[PDB]
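Trainee: Below you will find the structure I want to go over with you.
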Amino acid sequence: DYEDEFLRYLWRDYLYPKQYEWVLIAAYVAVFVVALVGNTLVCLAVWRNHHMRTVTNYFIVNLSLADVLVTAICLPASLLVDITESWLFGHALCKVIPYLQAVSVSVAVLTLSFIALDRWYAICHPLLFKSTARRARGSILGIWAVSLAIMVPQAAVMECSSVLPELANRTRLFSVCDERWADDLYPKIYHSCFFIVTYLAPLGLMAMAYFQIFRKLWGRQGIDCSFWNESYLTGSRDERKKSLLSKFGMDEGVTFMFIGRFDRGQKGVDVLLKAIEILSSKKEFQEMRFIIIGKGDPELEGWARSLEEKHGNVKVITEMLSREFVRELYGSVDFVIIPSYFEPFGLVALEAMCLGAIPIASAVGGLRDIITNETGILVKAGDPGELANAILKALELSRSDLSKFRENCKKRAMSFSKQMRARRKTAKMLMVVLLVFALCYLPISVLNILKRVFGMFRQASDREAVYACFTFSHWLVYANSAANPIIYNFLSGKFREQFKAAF
Ligand SMILES: Cc1nc(C(=O)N2CCC[C@H]2Cc2nnc(-c3ccccc3)o2)c(-c2ccccc2F)s1
């Protein structure tokens with residue numbers, strides 16, 4: 001009957017110090033300083049500069065503030081508890097510190113969620129993208145408010161235990177801090193809801209969001225603007241056009257080029273051929289030159305070759321070409337025709353535009369994104385008529401200087417490529433941050449959801465090994481705070497510049 005209290009009476013002074021305590025402390029100290037100077041360096045880096053004041057970076061700042069809170073208040077307490085197995089602070093801090101722990105976790109996760117949502121709208125729904133600084137400094141307050149509000153049961157149930165309840169002998173060596181609930185279903189509910197709210201739902205939703213983002217950004221790395229450069233072409237452009245046409249046995253005229261595999265339902269060379277057939281009449285056809293390059297279906301090649309034989313102003317090339325020569329072609333011709341059906345990337349547009357060629361493309365896929373007004377002509381796909389009309393307009397535009405137009409094409413292509421690259425980078429960084437977060441908060445979450453709902457680690461000598469895993473999980477939790485600034489330092493150039501500048 002009195003076995004528990006007597007065994008506690010015989011073993012109350014039994015201390016069995018862990019061999020590897022100094023490795024814990026060290027780690028805890030490391031993580032401590034690294035989390036401080038790290039996260040502060042983030043805050044400063046955003047606060048001092050004007051170019052660093054992005055919504056994303058404001059969120060990052062909120063995250064760093066939360067992690068700073070954790071590092072300053074919760075880390076030393078956790079170290080002391082994990083190393084002495086006792087609560088050395090007051091009865092009030094017994095409620096305050098774990099509360100702030102929960103709140104901090106909440107704020108962090110929610111902040112990451114707002115980042116992910118922001119990028120999801122930015123990438124996957126450009127037209128609906130709205131991210132003012134007022135939305136940030138206004139939703140962050142919502143995050144802190146909700147976090148502070150929903151974590152009050154944590155503060156409520158925290159109590160400072162000492163010895164077995166209903167025991168007349170209040171004698172003790174040390175006290176502890178743990179959760180004291182009225183019922184037994186209450187812990188299960190609060191902790192299941194805690195696990196779902198602060199880990200399951202947001203990391204799930206964010207996984208989905210970054211899945212859509214990465215699926216949208218896949219295969220879009222841009223082009224090599226070091227190769228596709230007009231600087232490697234000689235002479236003037238009209239001289240290169242005259243030379244090119246003369247080489248094919250043609251007189252000077254407004255030159256249109258096509259290049260791509262011959263498809264009945266993709267690259268739309270058939271639409272082009274039909275368009276040329278449409279243009280076979282009219283008084284404007286002899287002012288035009290057509291260069292059809294590619295290889296594919298025998299029928300389409302026969303069609304193109306027959307048109308080449310029919311008209312003296314149409315040249316068909318089934319010959320395998322070099323990248324340098326294609327580059328020359330883009331920097332000689334006046335217009336490039338991209339009559340694609342579903343073109344998802346549209347690299348020909350970018351390259352041609354980089355080399356001064358003005359694109360005439362079907363307004364589909366990536367071509368819509370790349371080509372705007374003043375930077376090209378857009379056409380309804382699968383419609384030879386509207387294509388022919390666009391070609392006629394291109395002819396009517398060639399009666400002007402067209403220099404600033406080509407320059408606009410260059411600027412457009414370059415800026416587009418750079419934007420997509422930067423996008424790829426930032427998305428990469430945020431994904432890494434999220435991943436590291438998930439990994440860091442995983443073990444303590446499974447251990448917590450096991451301990452507080454599905455049974456517990458409480459029976460017999462199943463504790464002095466569970467203790468180690470628990471302390472490690474805790475340290476990991478605090479280690480995340482030190483992890484984020486390093487990630488920023490290795491995956492964000494501006495943060496690199498700022499970190500380096502701070503010393
Ligand atoms: C040291 C830690 N304790 C926990 C933990 O079990 N809980 C329950 C819900 C939130 C957190 C709150 C808490 N309980 N004790 C402390 C504490 C804090 C400091 C010193 C001593 C005790 O903080 C941690 C935790 C668990 C899951 C998810 C996130 C967490 F932060 S970390």
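Numbers here mean position along the shown chain, with the first residue as 1.
We read in the header that X-ray crystallography, 2.8 Å was used to get this structure.
Including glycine, each Cβ sits where the backbone N, Cα and C put it.
Relevant sequence annotations retrieved from Swiss-Prot are reproduced here:
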{"type": "MUTAGEN", "residues": "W11 to A (Swiss-Prot position 36)", "note": "Strongly impairs response to orexin-A"}
{"type": "MUTAGEN", "residues": "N448 to A (Swiss-Prot position 318)", "note": "Strongly impairs response to orexin-A"}
{"type": "BINDING", "residues": "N448", "note": "suvorexant binding site"}
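Locate each feature and note its surroundings.
Mentor: For the recorded site, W11 (mutagenesis position), the DSSP three-state label reads coil. Using a 10 Å Cβ-Cβ cutoff, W11 (mutagenesis position) registers 8 neighbours.
For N448 (mutagenesis position), the same-chain residues 6+ apart in sequence whose C-beta sits under 8 angstroms from its C-beta are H191, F194, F195.
In this structure, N448 (mutagenesis position) is part of a helix by DSSP.
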